[PDB]
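For reference, the structure discussed in these notes is given below.
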Amino acid sequence: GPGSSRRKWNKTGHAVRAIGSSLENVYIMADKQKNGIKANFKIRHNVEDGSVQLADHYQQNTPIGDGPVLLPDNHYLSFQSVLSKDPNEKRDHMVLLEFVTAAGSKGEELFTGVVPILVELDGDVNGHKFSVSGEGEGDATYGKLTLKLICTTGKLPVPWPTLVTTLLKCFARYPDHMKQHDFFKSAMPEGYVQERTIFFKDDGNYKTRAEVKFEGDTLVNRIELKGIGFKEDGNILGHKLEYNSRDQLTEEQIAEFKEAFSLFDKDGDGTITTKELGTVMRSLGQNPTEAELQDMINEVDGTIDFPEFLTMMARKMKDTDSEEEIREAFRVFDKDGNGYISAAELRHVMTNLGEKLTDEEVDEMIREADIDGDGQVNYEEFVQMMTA
Ligand SMILES: [Ca+2]
Ligand SMILES: [Ca+2]
Ligand SMILES: [Cl-]
């Protein structure tokens with residue numbers, strides 16, 4: 001009866017959960033004509049009511065003039081973003097931290113140390129005008145970008161997370177001779193134009209034009225942004241998006257991981273040996289298994305860069321069981337997204353996972369989870385099954 005049904009729910013739920021966000025990959029494609037690169041990627045913004053706002057990005061980058069900037073093979077850039085606040089700042093603001101790495105030239109030389117950054121954005125969204133003024137530093141050796149961004153015209157009329165991708169791929173860490181493949185640094189100092197359109201599902205879109213380039217020793221990102229088509233009551237103009245995640249890496253955790261990592265970076269490389277990973281990780285008070293560390297390693301390919309290392313760290317600490325993990329699992333089961341799991345949708349998932357169950361076993365599961373007696377499983381009824 002009730003005992004095996006709950007198990008079925010909890011174990012199926014566990015399996016679906018286990019499929020694991022600050023992290024996101026971008027496939028960079030060479031574009032031969034126009035002498036640049038292009039890309040398409042989706043960002044999934046969490047909404048305060050537990051749903052998700054999709055943002056579809058399309059991007060072209062082209063050099064500012066003029067001469068030699070060689071094109072890379074298609075490759076991946078991997079991004080991890082940390083958003084926080086400054087408790088001393090009274091203005092509407094974002095602290096942003098970003099860590100970026102590639103998986104498989106004089107401009108390169110301009111990135112060997114810590115580079116200052118100016119960011120400026122002029123925006124107009126549904127005729128609401130705004131500017132953002134920003135300042136920071138970038139440290140390509142560590143694939144690291146650090147920004148403090150302020151809204152100068154008062155209260156930002158859209159959410160901060162929707163401007164993150166708009167507000168410097170030149171600070172990405174390119175490994176050991178993928179550097180021959182680094183469009184963003186070799187375009188410097190003259191730099192490159194970076195254009196996007198971002199389509200927010202069931203809402204509006206942005207078009208942005210940015211110039212990234214050196215002005216003296218300062219790396220500048222100057223951006224014009226225009227938005228049209230948004231719902232005044234939507235997730236964007238209505239500010240219905242979560243700024244942060246509970247499970248997220250901390251700015252303080254990161255300073256410590258970096259000191260710990262650089263202790264073993266014997267060459268000034270921004271790299272540690274594969275065989276050092278255990279030591280480093282145990283000094284940061286965690287205790288990974290003999291074969292787990294192996295999995296972290298074999299997923300490298302013999303060295304680990306800082307963003308790579310930070311991705312490993314963010315993977316543990318990822319609360320397995322989060323309000324947000326449970327919401328995503330709910331969506332796997334509620335295929336038509338009407339807010340209820342029907343007997344037919346539960347069968348579907350079971351059958352697709354390879355979990356053999358009779359019709360009667362499936363009705364028992366529904367009956368067990370269904371508090372209100374309407375024959376289907378809503379989100380709060382689901383959470384009670386997912387929870388120990
Ligand atoms: Ca449904
Ligand atoms: Ca129900
Ligand atoms: Cl976005």
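The count begins at 1 with the first shown residue.
Going by what the header records, the deposited coordinates were determined by X-ray crystallography, 2.3 Å.
Every residue, even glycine, has its Cβ placed from backbone N, Cα and C.
For the published mutagenesis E98 to G (Swiss-Prot position 222), Swiss-Prot gives the following note: Suppresses the 399 nm excitation peak, leaving only the longer wavelength peak at 475 nm. The Cβ neighbour count for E98 (mutagenesis position), using a 10 Å radius over every protein chain in view, is 25.
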Let me know the whole-Å distance spanning the Cα atoms of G20 and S21; 2 residues are not modelled in that stretch.
9
Answer in whole Å: the Cα atoms of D301 and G302, separated in sequence by 4 unmodelled residues, lie apart by 8
Here 19 residues go unmodelled from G104 to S105, and the two Cα atoms are separated by a whole-number distance in Å of 19
